[PDB]
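Undergrad: Before I ask anything, here is the structure I am working with.
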Amino acid sequence: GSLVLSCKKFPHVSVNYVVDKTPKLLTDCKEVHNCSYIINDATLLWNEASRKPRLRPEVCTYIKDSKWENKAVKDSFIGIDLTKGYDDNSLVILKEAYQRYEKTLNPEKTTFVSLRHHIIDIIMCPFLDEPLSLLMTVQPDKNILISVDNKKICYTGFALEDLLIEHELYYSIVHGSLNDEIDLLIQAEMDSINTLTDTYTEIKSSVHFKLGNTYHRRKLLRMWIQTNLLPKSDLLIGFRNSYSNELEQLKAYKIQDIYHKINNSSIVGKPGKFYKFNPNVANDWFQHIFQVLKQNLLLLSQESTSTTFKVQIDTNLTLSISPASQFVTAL
Ligand SMILES: [Mn+2]
């Protein structure tokens, strides 16, 4: 019926393992659909009908040249108080995306279907001091659906996207292979596209990184997982004055960049406690739980009345899989 399993002794490389070119989490990863969600209209505008959020041209210009067109331009961004004006369902889209691409799912593999948020959450377990909980339903088609069950730092983030981009949300549905027996159909919200480079660009707000500070090592590792799960994607980070909240610097990064930042022969000098936040360890952990999960959820299902399961993971990486009520749906 249920199941407990220790996953702390999962195969993985050395915490100190360094390698030059960042690894990849999914192979043959490609976007298979995309869509803008017009909220007031309760509409989904698929693919060629979707309105991609465009990164302002000045910014694209700045990213390319590595300098602003002129002082005026620069002052339209740098120095702006990302605080000014602070005093003021996703599972539905996924299910439509699954319905539109299903006939294209490889029938020889198990496909986990989920919003990017959850895949990231799972890869992070061993790097967090908090635990994990989620629902995983084994659909009649034998695939698996994953679902669920600081106002100011948050606002500066929307404020920054607003300042850099030209009510409505844009989703990218990608497909990638994990195993010889496992694929992922992931839904992810793109912040924007860099028009000059035809590359999604993930906007992040932050205070200058105090590396060697666990909080930032986490953020940087999560950032890496977040973009490295997509087929194409870059980052743009707005660094702000920890005091004024003024946007001090705009810095663009490729996945390689974020990777290097957290995988040096030098950085791995200080001893760690979370596998030193090593992207490769993360990658190994990735390969391990999903194999574990796919196997057991499949096994338990054949012997149960419930297609849905409560999946939990200890701070000790101990997996717990008990069946959920067959008379309840998580929307
Ligand atoms: Mn963002």
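Residue numbering in chain A adheres to Swiss-Prot, whereby the residues present occupy positions 38-125, 135-195, 212-228, 238-402 in order.
Each residue, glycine too, has its Cβ placed from N, Cα and C.
Take a look at what Swiss-Prot says about it:
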type    : residues               : note
BINDING : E223, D262, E273, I274 : divalent metal cation binding site
BINDING : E260, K275, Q297       : substrate binding site
MUTAGEN : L161 to W              : Reduced decapping activity without affecting the exonuclease activity. Reduced decapping and exonuclease activities; when associated with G-163
MUTAGEN : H163 to G              : Does not affect the exonuclease activity. Reduced decapping and exonuclease activities; when associated with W-161. Reduced decapping and exonuclease activities; when associated with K-167
MUTAGEN : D167 to K              : Does not affect the decapping and exonuclease activities. Reduced decapping and exonuclease activities; when associated with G-163
Undergrad: Would you mind reading off the Cα separation of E260 (substrate binding site) from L161 (mutagenesis position), to the nearest angstrom?
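TA: That separation, Cα to Cα, works out to 9 Å.
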Undergrad: Should we count any of the recorded positions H163, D262, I274 as near ligand 1, judged by a CB under 6 A from one of its atoms, and which?
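TA: Cβ < 6 Å from ligand 1, in sequence order: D262, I274.
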Undergrad: I want to check the contact list for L161 (mutagenesis position): same chain, sequence separation of six or more, C-beta distance under 8 angstroms. What comes out?
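TA: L161 (mutagenesis position) has long-range Cβ partners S136, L137, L140, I192, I257, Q258, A259.
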Undergrad: Just need one number: Cα of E228 to Cα of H238, in Å, whole number, across 9 unmodelled residues.
TA: 14
Undergrad: To the nearest angstrom, what is the straight-line distance from the CA atom of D125 to the CA atom of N135, with 9 residues unmodelled in between?
TA: 23
Undergrad: Spatially speaking, which of the binding-site residues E223, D262, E273, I274, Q297 is closest to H163 (mutagenesis position)? Use C-alpha to C-alpha, please.
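TA: Closest by Cα distance to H163 (mutagenesis position) among the binding-site residues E223, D262, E273, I274, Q297: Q297.
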Undergrad: For the C-alpha pair, I'd like the distance in angstrom between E273 (divalent metal cation binding site) and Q297 (substrate binding site), rounded off.
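TA: So the Cα of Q297 (substrate binding site) lies 9 Å away from that of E273 (divalent metal cation binding site).
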